[PDB]
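Step one of this worksheet: look at the structure below.
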Amino acid sequence: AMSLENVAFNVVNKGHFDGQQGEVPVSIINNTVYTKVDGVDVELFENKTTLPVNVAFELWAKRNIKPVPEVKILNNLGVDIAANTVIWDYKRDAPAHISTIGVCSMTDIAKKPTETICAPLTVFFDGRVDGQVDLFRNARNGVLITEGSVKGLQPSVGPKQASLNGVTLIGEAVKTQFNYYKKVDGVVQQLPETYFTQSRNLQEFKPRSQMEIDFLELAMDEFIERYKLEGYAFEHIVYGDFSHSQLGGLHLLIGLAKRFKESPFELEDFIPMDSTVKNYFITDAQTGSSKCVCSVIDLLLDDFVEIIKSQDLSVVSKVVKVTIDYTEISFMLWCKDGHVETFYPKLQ
Amino acid sequence: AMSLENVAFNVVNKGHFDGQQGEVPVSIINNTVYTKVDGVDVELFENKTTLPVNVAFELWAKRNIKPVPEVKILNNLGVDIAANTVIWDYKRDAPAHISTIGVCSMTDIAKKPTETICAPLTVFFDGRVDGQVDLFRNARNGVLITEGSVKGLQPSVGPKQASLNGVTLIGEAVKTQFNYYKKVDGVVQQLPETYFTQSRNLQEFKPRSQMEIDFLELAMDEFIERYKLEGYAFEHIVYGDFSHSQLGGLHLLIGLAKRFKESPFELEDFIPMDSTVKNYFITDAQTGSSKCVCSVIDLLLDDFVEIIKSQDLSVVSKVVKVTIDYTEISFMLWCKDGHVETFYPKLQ
Amino acid sequence: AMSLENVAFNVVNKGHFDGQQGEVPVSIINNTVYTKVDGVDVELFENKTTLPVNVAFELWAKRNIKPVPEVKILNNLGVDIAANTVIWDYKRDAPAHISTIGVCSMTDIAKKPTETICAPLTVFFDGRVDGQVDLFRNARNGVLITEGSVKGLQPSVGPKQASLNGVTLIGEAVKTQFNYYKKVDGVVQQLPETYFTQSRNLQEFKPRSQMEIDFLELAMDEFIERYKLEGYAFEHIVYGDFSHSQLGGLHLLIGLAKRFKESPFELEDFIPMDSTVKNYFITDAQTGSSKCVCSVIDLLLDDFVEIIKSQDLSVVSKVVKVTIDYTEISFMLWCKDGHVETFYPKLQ
Amino acid sequence: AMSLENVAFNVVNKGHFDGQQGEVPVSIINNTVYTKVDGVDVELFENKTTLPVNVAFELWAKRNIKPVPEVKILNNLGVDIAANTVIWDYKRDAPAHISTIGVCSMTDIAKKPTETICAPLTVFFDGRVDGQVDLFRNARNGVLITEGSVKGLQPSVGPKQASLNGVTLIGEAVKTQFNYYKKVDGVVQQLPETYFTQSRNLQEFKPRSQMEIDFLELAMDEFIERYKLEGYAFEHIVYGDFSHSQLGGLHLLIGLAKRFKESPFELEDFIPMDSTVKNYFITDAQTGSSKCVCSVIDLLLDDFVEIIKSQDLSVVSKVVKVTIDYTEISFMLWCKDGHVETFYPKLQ
Amino acid sequence: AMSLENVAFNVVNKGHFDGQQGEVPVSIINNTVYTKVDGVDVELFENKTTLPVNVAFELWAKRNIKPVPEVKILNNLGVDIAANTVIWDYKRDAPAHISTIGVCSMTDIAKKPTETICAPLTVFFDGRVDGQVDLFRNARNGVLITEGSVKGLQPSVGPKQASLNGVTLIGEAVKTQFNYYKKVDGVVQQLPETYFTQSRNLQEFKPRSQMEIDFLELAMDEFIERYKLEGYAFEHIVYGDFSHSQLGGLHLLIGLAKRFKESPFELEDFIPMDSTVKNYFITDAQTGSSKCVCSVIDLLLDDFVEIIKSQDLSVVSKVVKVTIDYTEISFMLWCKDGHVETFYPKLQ
Ligand SMILES: N[C@H]1CCN(S(=O)(=O)c2ccccc2)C1
Ligand SMILES: N[C@H]1CCN(S(=O)(=O)c2ccccc2)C1
Ligand SMILES: N[C@H]1CCN(S(=O)(=O)c2ccccc2)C1
Ligand SMILES: N[C@H]1CCN(S(=O)(=O)c2ccccc2)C1
Ligand SMILES: N[C@H]1CCN(S(=O)(=O)c2ccccc2)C1
Ligand SMILES: N[C@H]1CCN(S(=O)(=O)c2ccccc2)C1
Ligand SMILES: N[C@H]1CCN(S(=O)(=O)c2ccccc2)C1
Ligand SMILES: N[C@H]1CCN(S(=O)(=O)c2ccccc2)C1
Ligand SMILES: N[C@H]1CCN(S(=O)(=O)c2ccccc2)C1
Ligand SMILES: N[C@H]1CCN(S(=O)(=O)c2ccccc2)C1
Ligand SMILES: N[C@H]1CCN(S(=O)(=O)c2ccccc2)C1
Ligand SMILES: N[C@H]1CCN(S(=O)(=O)c2ccccc2)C1
Ligand SMILES: N[C@H]1CCN(S(=O)(=O)c2ccccc2)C1
Ligand SMILES: N[C@H]1CCN(S(=O)(=O)c2ccccc2)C1
Ligand SMILES: N[C@H]1CCN(S(=O)(=O)c2ccccc2)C1
Ligand SMILES: N[C@H]1CCN(S(=O)(=O)c2ccccc2)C1
Ligand SMILES: N[C@H]1CCN(S(=O)(=O)c2ccccc2)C1
Ligand SMILES: N[C@H]1CCN(S(=O)(=O)c2ccccc2)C1
């Protein structure tokens, strides 16, 4: 007995949709859902999606509240829809997927992922829910996550972090590192070797290696000397060049975090969504150095060093493809006289 | 178990709210309620009210579908709210009353009219519903309608017509003529002796007496002669004067209907609501004669003739009060040398 | 080079999208599209759909302007989407289908119906457009219309009428009678033998047989005698019973048209969409007789007479299934002592 | 002391803005203005303009309620703004001009047309208002209307009709025929000799000459014979050709009115605005003959006959320019062997 | 070939409008512009302006991304419009000017500033763009900025700071200090002697002189003694009096910044826009001292001291006019017995 009043009752009483019986009075005005609490209207939800307000409210109430893969991972693996859950995309304040399976009458394409409409779609299966590992075994197309071993299936160790209620974290009280499995046309794929983005924030950036601790503590010249990075253009690529009108380099999140502690800058997120590489219109407040499209990736500094140190530096311009978060990221590598000039990811 | 989906189920299946169990998928976008019918969205309701869209949809679905008093009668009797029903105002596409009693969780001030919050309000009671005559006897303030005698209660015979689903009609298969009763401060009130407006339309106007048939068929001078109306200014008041830039008289609906058959005119209903006297910004298409505020009343011509013929014509300007639809209507009577110059209602 | 400004240029210059190059200034405010014409804004389109305003504007500009099957026929045939066209649903002021193929970047699921995403959908193909008959032969699911023979494909002669720019008509200067073909799961289906609804309006109803001329001209008793309809309850079913509070029968459009010429009535179309059987909340203005759900079908009176005269009248209540517009319509047949009491369609 | 509450008071009490003192309670919700009338909200105005709702409400309340030139005449004369009035465009439900002079604080560019910001704009002046003829003499650019002679100013006799509260009429109780004057760059302009469009409606079309009476009453062949119109293609141009899929000719309103009495058709007004030539997407209901862009002009048939009979018929294709409503209308004249094939206006 | 899809393509690919060819799918819902990125809608722009959403999106995409004068400077110099650019007002999330020149079809009054419509408007010219210094030389009204000397024109050295993408900064990698020139009616004006506001923030306030360093570091009595400020009411004016219900003084930003480091307070910016003097409704969180209108100016403390020390202190109340950011700012000076009581700017 699904209803707007029942969804609102669950939100008011349980903090989310929890299958509880009951109804609260609701009013819908424009894109906002309100409930009457002792004579006055209290806002329950503001629709920031392109779906109708009551539909978006239900999908948000029915969001997955366990740690789930970050949307950038699901997208990179070609996930089209989730089985009997809603992956809420907190970067976009919207459902990660257009349609649902056994969640909401307005968005459901099926009640069960075994329905033939789901066969061509890459369905997301969560092995932590009963029957989902078996539902993946019988699905034509899908991605499965598990906390442990699956009989017969060889696993791909995913990122250490997952998203719990929009907070990306490496779980200590919960498991966030999943095994990944994928199937294309009934065939269990061999997931490629991949680096993972670290999903850190600029304001609360924490180093995750001794090289990252040394990058933040040491001065530029000391760090480059200690890690034998001469000729790799870390001064441009990682530290950033704020001497000309166009801001130079600055493509690694750790470098932005280091700069941020000394002087602030503006990052205009002009395509706000979860993605492996992020593009920002950056304006350095101290110098006025700026760049319309500054591609930024949060790789562990050690991984970035391994990638740049594994390239041939004998050609002027070249595309360097690197598997990151299961997707192929194209980087542009610019060299001169056997040394790096610049190396930057491309969002495409 | 009230819900938006259940209200929509009742609308789709029963043509209105009928207390049936069930749910249909609903989408709300802006001020419109839609339901999915085989993959596509079909409009169920467009909110033209100042209430939230889902609330207005529920009150409209819960509208009274029996013949009910016209909103102008309820307003003239000081009705503030209805007991356990919604009087839908089809002229405003909105509920006739702001609040409800035992109808909808968002608009209810009480579940029963016996609650103390209802004591200062004039509650509308429908004697055709079980227990409502008793609820009127117990109410501090109220208006009651019945199809027959209530023991000991002196009745007021109401208009012949009532509104059935927005159609004003004199019932042949249903009863539309009710007995009216009213209480103020716990005391039953003697309703005044009154004329009633006929509630006719300009396009489909039908005469309801031989005098009205004669008005429509006869030329101006032969009608005035036949009914001894010389000196009563019917040429100005009823027929209308379209010779000057300001349109003269034209205050009786029958006169507008007569004019309409020969040449069209525009009636701008600038306060669109049901009322005993209506004000229109009129523009005669044939002549260009116009009037910003032309008060129009639909009285039976015989009743209008009785009213004007019952006045003293010896004073220049005078206020003539006439009880119409239970309310006191002020008419302005202008005379010169023992004859009427003009006589017009005032909407106030 | 698709754009909002180009779509608006085509609307302003060609009356619809015509593939012409050019741009006009456009402003979007709320759900309306405007264009600047000599300093002032002129409305080009008001969005009444659940799609974004600029998207609905493009689909409406790209609507099919040739005679196309009425939406009720497409729905009854299970059509999900159209190949490289937009069937505009003029009854809902919206696209007949949610998604498109090779029409608009926002709604396209594919550029060509041969794409695998289209295989499970019943694609509408128009044989009057080059390559579409071949696309139907290659489609897993589809409905095809043609003006002539397709080699080896057994045809179904469709209705005489089609919709041309929202006007349902039997073409004299254009062909409106198509051959129909349908495929389910790669297999051509034999379309059932069917009656067709006449698609007439209440206000402009025209008889299409001598029996229909006789129904409109003759009094009830002389028509029933002339066509030997005694015991078939045409008095209730077709003429309508306006003697009780609940309006009796009145399920054939011709009967509503006959009643409409004598006295008016209100038809509340509470599910506004094209369908073989329509449900209305009817209120007779003369009597006050009303019915929340009055199912109405526009069959040619001769076809209705053939259907009712082909039934066994020996059981109290029985479901009578009749193929109308290719769909199975359930009728409820109520009998007593070898005579019809009532026979009515059910909208389900 | 201008205010929203004062504007609403004037609308409620005077039918429009009348400069009266007072305030009524107002509520604004979305694009609608409401006022509280005895506890309930009554709609005063629905904004159909691109201006803010409270601003559009004020301009509409301050609209000119005297007969004013039709917007097509003002546009054809290059009028940009009006001096101390609002010309309300009833065809667009919006102000005819973006800005105002001495009307409303939000839209005013100046309080008086003598302000230098008004010098480059063509200001509309109404000689019926004190001081406006003097303001025209002092204006660098302007259009003036008067009911009589202005000393030394050579007049242009305008159309017989004017718009009074959105009703186009030839005044009997009011004057609608004005003298026109125009100034460009401080210099009075000689207005060209012109025909005028008749501004009639399809539904209520009335003939204004014996030739127009004969067109409506006589069959095609007897009218063409009576008025010696053989070889002028009136069969195509005026009567219309409904024999092919593309509707032929039908460019004179009288021809559409004649067709409309026999069988109906759809006229899609895809650029809804007042203009000398109108373009419609026409669909003939009887035949299915249609045309995306059918240019229609309402000229008096005698004037159209004079124009076509004054042309040289010796060239295949030729542009014929005709002054209509003060503007140059391009007509396309197609001939073969000394006879007209087609002659049609172009809306550009 | 300007279009909504092309503007969105440029935003997605270049971070702003950069003249690139291409189109992305766009959806407009209410006041938000979205683009489809791999099946889901991503927000590109939320309209906070009074212009139509697609128009505001284009002007924002076409904003000037070089350091430009702060809007308060342009306004104070009487700039009406900019030549071939959009000055985006980041304080209002809107274009600084109503109209444009050679930018957007919906807002353009001209394509080039040499068009006669621009002659009476004070056009903003940017000497860093080719031909703009020469366009100013020929313009009737205008303001010009340059990074260097203009032949014949004597310059006004502007503020050290400019706005780069909404970040006000003193450029180190870019030039932010411009030379200003202005022309009224073809005559090159002599810009007055002026102080400049420092445009600092409360949270990140940095001192720009030894007096400002001493103000922040020293206690009130030490600072007043060191700079001989006894009798100038700095205790009230600059430090602020938080001892009574009405907050005393606190009109210099440096004083608010000093207070902010010890205890927080609320600043309600009730007229959110760029202006030389700002008015705030301030509520001190520690004491509860508050003031509805607390005028605040960010002058360099040395400049404020020079201004207050250059006044005659012999009258009770007096208006002191000071040129700040090229505009005349009126301050109220209140004195008693040859000492300052208060001195505050007025926003008007
Ligand atoms: N297929 C199932 C799994 C997800 N849903 S649910 O509607 O979101 C839901 C969530 C919690 C309790 C009860 C129901 C139904
Ligand atoms: N609650 C306690 C009991 C076991 N765990 S745990 O969540 O499964 C876990 C284990 C290892 C790494 C990260 C998380 C913590
Ligand atoms: N530099 C531009 C080029 C296209 N994009 S994109 O639409 O935002 C995108 C993001 C992630 C995956 C796929 C596409 C950025
Ligand atoms: N107080 C009672 C009387 C009116 N209401 S109701 O909600 O409108 C309703 C109407 C018809 C069926 C079931 C419920 C409940
Ligand atoms: N069904 C028939 C039987 C009696 N009625 S009635 O509703 O009681 C009625 C009574 C008086 C006036 C008008 C109608 C109609
Ligand atoms: N004793 C008399 C005094 C007035 N009334 S009344 O019933 O309260 C009433 C009020 C307004 C309209 C119609 C009737 C009875
Ligand atoms: N002529 C104007 C004066 C005020 N009104 S009113 O607000 O619409 C109104 C109508 C009926 C009762 C009470 C108020 C009309
Ligand atoms: N797949 C094709 C068929 C329909 N479309 S279209 O975009 O609606 C269109 C219509 C008319 C002219 C040009 C384009 C492209
Ligand atoms: N233009 C004329 C020539 C032939 N046609 S037609 O379109 O092919 C047609 C065929 C059959 C029925 C109705 C119409 C009309
Ligand atoms: N063999 C028969 C069984 C049914 N069909 S059908 O074509 O698939 C069909 C489905 C729905 C409506 C009209 C026709 C053919
Ligand atoms: N009598 C009610 C029962 C449900 N409907 S329905 O949703 O409008 C519908 C109509 C046609 C096909 C399928 C569904 C009408
Ligand atoms: N410049 C004058 C002429 C028009 N306006 S007005 O505001 O529309 C107005 C109209 C009627 C009464 C009082 C004021 C003022
Ligand atoms: N009230 C009467 C008296 C004179 N007029 S009139 O307005 O001046 C007029 C003049 C010419 C044509 C049409 C109307 C009507
Ligand atoms: N000398 C002649 C040249 C043209 N004109 S005009 O008055 O400026 C004019 C412009 C547009 C429409 C109608 C009239 C007079
Ligand atoms: N046939 C199309 C061509 C452009 N238009 S237009 O924008 O509506 C227009 C109408 C009158 C004057 C100026 C422009 C119609
Ligand atoms: N007059 C010119 C200068 C400003 N514009 S523009 O549309 O904003 C633009 C910006 C960048 C590249 C191409 C065009 C046109
Ligand atoms: N990129 C280097 C080269 C010259 N500059 S600069 O931007 O022109 C500049 C100069 C003086 C003050 C402020 C800025 C820095
Ligand atoms: N104290 C009030 C008086 C008027 N203003 S104002 O409208 O915001 C303003 C701000 C800047 C310039 C000109 C006017 C503030």
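The chain as shown is numbered from 1 upward.
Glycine is treated like the rest: Cβ placed from N, Cα and C.
For A:64-189, the entry in Swiss-Prot reads domain 'AV-Nsp11N/CoV-Nsp15M'.
In sequence order, A:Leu135, A:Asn138, A:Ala139 constitute the residues six or more apart from A:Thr114 (variant position) in its chain with CB-CB distances below 8 Å. In the three-state DSSP reading, A:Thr114 (variant position) counts as coil. Among the natural variants in Swiss-Prot is A:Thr114 to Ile (Swiss-Prot position 6564), noted as: In strain: Omicron/BA.2, Omicron/BA.2.12.1, Omicron/BA.2.75, Omicron/BA.4, Omicron/BA.5, Omicron/BQ.1.1, Omicron/XBB.1.5, Omicron/EG.5.1.
Feature annotation from Swiss-Prot assigns domain 'NendoU' to A:206-345.
Record note (Swiss-Prot), mutagenesis A:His236 to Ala (Swiss-Prot position 6686): Complete loss of NSP15 endonuclease activity. The unchanged residue is displayed. Other Cβ atoms within 10 Å of the Cβ of A:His236 (mutagenesis position), summed over all protein chains shown, number 19.
Here Swiss-Prot notes a mutagenesis experiment, A:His251 to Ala (Swiss-Prot position 6701), with the remark: Complete loss of NSP15 endonuclease activity. For A:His251 (mutagenesis position), the same-chain residues lying six or more positions away in sequence with a CB closer than 8 A to its CB are A:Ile237, A:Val238, A:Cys294, A:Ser295, A:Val296, A:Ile297, A:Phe343, A:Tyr344, A:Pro345.
For the naturally occurring variant A:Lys261 to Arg (Swiss-Prot position 6711), Swiss-Prot gives the following note: In strain: Kappa/B.1.617.1. In this view, A:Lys261 (variant position) is surrounded by 10 other Cβ atoms within 10 Å of its Cβ, with every protein chain counted. Under DSSP, A:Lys261 (variant position) is assigned to a helix (H, G or I) in the three-state scheme.
According to Swiss-Prot, the uracil binding site annotation covers A:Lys291, A:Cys292, A:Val293, A:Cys294, A:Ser295, A:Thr342, A:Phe343, A:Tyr344, A:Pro345, A:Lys346.
For A:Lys291, the entry in Swiss-Prot reads active site, for uridylate-specific endoribonuclease nsp15 activity. Around the Cβ of A:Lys291 (uracil binding site), 19 further Cβ atoms fall within 10 Å across all displayed protein chains. In this structure, A:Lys291 (uracil binding site) is part of a beta strand by DSSP.
DSSP labels the residues of the domain 'AV-Nsp11N/CoV-Nsp15M' (A:64-189) in these numbers: 16 helix, 39 strand, 71 coil. Cα of A:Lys261 (variant position) to Cα of A:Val293 (uracil binding site): a distance of 22 Å. Listed recorded positions: A:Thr114, A:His236, A:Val293, A:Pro345. Those with a CB under 8 Å from a CB in chain E, in sequence order: A:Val293. Taking the Cα atom of each, A:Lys291 (uracil binding site) and A:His236 (mutagenesis position) are about 14 angstrom apart. In this structure the alpha carbons, written CA, of A:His236 (mutagenesis position) and A:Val293 (uracil binding site) are 16 Å apart.
The Cβ of A:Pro345 (uracil binding site) has 22 neighbouring Cβ atoms from other residues within 10 Å, across all protein chains displayed.
Helix, strand and coil counts from DSSP across the domain 'NendoU' (A:206-345) read 40 helix, 48 strand, 52 coil. Of all Cβ atoms in the protein chains displayed, 26 besides its own lie within 10 Å of the Cβ of A:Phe343 (uracil binding site). Overall, the recorded uracil-binding residues A:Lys291, A:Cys292, A:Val293, A:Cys294, A:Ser295, A:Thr342, A:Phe343, A:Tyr344, A:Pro345, A:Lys346 cover a maximum inter-Cα distance of 17 Å.
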